[PDB]
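Scroll down for the structure; my scribbles are underneath it.
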Protein chains: 2
Amino acid sequence: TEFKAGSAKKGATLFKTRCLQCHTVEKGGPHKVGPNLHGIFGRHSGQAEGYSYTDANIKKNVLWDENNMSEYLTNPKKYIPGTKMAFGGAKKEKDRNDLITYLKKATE
Amino acid sequence: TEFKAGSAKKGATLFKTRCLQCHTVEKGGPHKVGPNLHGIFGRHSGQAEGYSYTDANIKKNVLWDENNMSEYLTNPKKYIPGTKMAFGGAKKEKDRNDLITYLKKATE
Ligand code: HEC
Ligand code: HEC
């Protein structure tokens, strides 16, 4: 929509340096600070099982699609006020396109 | 000196998206637009054999060291006026640290 495909390899590294500390993407992957992200796109916010989400996350009932994920990736707390994700944000569209491209591919 | 180690994987991708179009790093790698970069660090500018450099490059007789490479990576034409490298430049220190870290490792 207002999301353009980017570098999958570029995104894989962004993930390692900004997301891996708290999340996993593989199927059969374990939750850590952050919930496992396999099958995220199309799922609504706060539905992974065996993971303890904030009230904030649950109640947004965000349908993850490349578009929304881009909003959220800019500034998680402004997007979902109350959330415990301590990620400052990805101000760069290019950075986000790359990431979501990556996520798009490795979370399926 | 004024160069700090960064992400090798992060740098590998930067290379793919901004350098691979014209250069190779592997030993036994071929020149393309750009010369093969194996063994670059410690070599002086314009000495790869069988590659056609500008007068500009030769005459700088730049000793490649992480430091110099960082200068050059910011703005090649301002650094070596006359050069045919059509790279706008890496204005980001973080981007450059990552790249040189990468280069440092894969050109040896
Ligand atoms: C720890 C410092 C984190 C880092 C770095 C990143 N995330 Fe995160 N994430 C974290 C927590 C604690 C939570 C849950 C918040 C809550 O209120 O319960 C999250 C949540 C997400 C989600 C939503 C999950 C869902 O609804 O199933 C997404 C899509 C997500 N995180 C993605 C994500 C990406 C892509 C990151 C890297 C730039 C990233 N997070 C960083 C903790 C941490
Ligand atoms: C084609 C569009 C290029 C891209 C993209 C990059 N480089 Fe380049 N490089 C290119 C040329 C044509 C030349 C030679 C210029 C001349 O005057 O003859 C170069 C040269 C270099 C050098 C110096 C080589 C030496 O002295 O042996 C270096 C260190 C170098 N290039 C590195 C480099 C990196 C790290 C790049 C990605 C950010 C990059 N180049 C992009 C052509 C092209």
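Note that chain B carries Swiss-Prot numbering, so the residues on display, from first to last, are 2-109.
Cβ coordinates are placed from backbone N, Cα and C, and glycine is handled just like the others.
For B:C23 (heme c binding site), the Cβ neighbour count at a 10 Å cut-off comes to 14, with all displayed protein chains included. The DSSP secondary structure for B:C23 (heme c binding site) is coil. Here Swiss-Prot flags B:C20, B:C23, B:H24, B:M86 as heme c binding site.
Long-range Cβ proximity for B:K78 (mutagenesis position), meaning a same-chain Cβ under 8 A and a gap of 6 or more residues, is found for B:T84, B:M86. Look at B:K78 (mutagenesis position): DSSP puts it in a helix. As a published mutagenesis entry, B:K78 to R appears in Swiss-Prot alongside the note: Loss of methylation by CTM1.
Spanning the listed heme c site, residues B:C20, B:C23, B:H24, B:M86 have a farthest Cα to Cα distance of 11 Å. Within 10 Å of the Cβ of B:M86 (heme c binding site) there are 17 other Cβ atoms, across all protein chains.
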